[PDB]
Amino acid sequence: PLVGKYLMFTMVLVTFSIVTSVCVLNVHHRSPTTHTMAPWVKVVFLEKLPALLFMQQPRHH
Amino acid sequence: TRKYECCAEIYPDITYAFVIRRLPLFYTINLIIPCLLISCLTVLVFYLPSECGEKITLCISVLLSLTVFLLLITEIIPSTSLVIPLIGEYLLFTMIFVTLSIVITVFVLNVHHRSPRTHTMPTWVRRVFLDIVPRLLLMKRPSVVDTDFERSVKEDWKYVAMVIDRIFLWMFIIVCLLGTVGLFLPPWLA
């Protein structure tokens, strides 16, 4: 059934989202005491991607 | 033709053998794929940080879902003790290792929330889990000098918990991959 196929597709996507959310939570709870941020991470995720996604880190400091 | 102890004569018979193959799409979609999707989440608990306060939720949900699917399979197959379905063995082994993961998660959460006011870190723990294992696991702790003793030991306990999680993240991934292939690959080869 098409409804069953659509439900299966959404279940696969939700499993993907669970994995991604685990990874995001791992990233969020990082601090200098435990992890050191590589300069490439800095560049990409604080300058390039935010500009593409229209986020504009305030960067007041 | 064959003789029966009832009677002295030979009684013939014709026996028909119906060799029938199941079309697996329906049960594939309805059982196999959901089970694999749940199986994809068995090791995720070891990558969740202890501060998220949701490790228990995830591992418990995985355990209960696997148990429910095992119960669903049980209602389909005959209750015979001569053979064991491969799906049943896979689900049972996954449930066992998920239970083990829950036990390890409780231990790791206990280790994470230790402080000088309640626990004392042995020298051997410090040595092993702050020098040796992190090196073998390719994780490099920043060289930070915290002046507050109480806040620094709390951060050492939090780092020791991360290392224990990473060890079991590696073991469970190896076991998960080796076990799955070691169970289903040989049958698919003839």
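Along the chain as shown, residues are numbered 1 onward.
Determination method: electron microscopy, 2.3 Å.
Cβ atoms here come from the backbone N, Cα and C positions, even for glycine.
Per Swiss-Prot, the features are as follows:
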type	residues	note
MUTAGEN	B:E5 to A (Swiss-Prot position 224)	Loss of CHRNA4:CHRNB2 channel opening potentiation by divalent cations
MUTAGEN	B:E75 to K (Swiss-Prot position 294)	Loss of CA(2+) permeability
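Reported as a whole number, the C-alpha separation between B:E75 (mutagenesis position) and B:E5 (mutagenesis position) equals 39 Å. The Cβ of B:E5 (mutagenesis position) lies under 8 Å from the Cβ of no residue that sits 6+ residues away along the same chain. Around the Cβ of B:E75 (mutagenesis position), the number of neighbouring Cβ atoms within 10 Å comes to 6.
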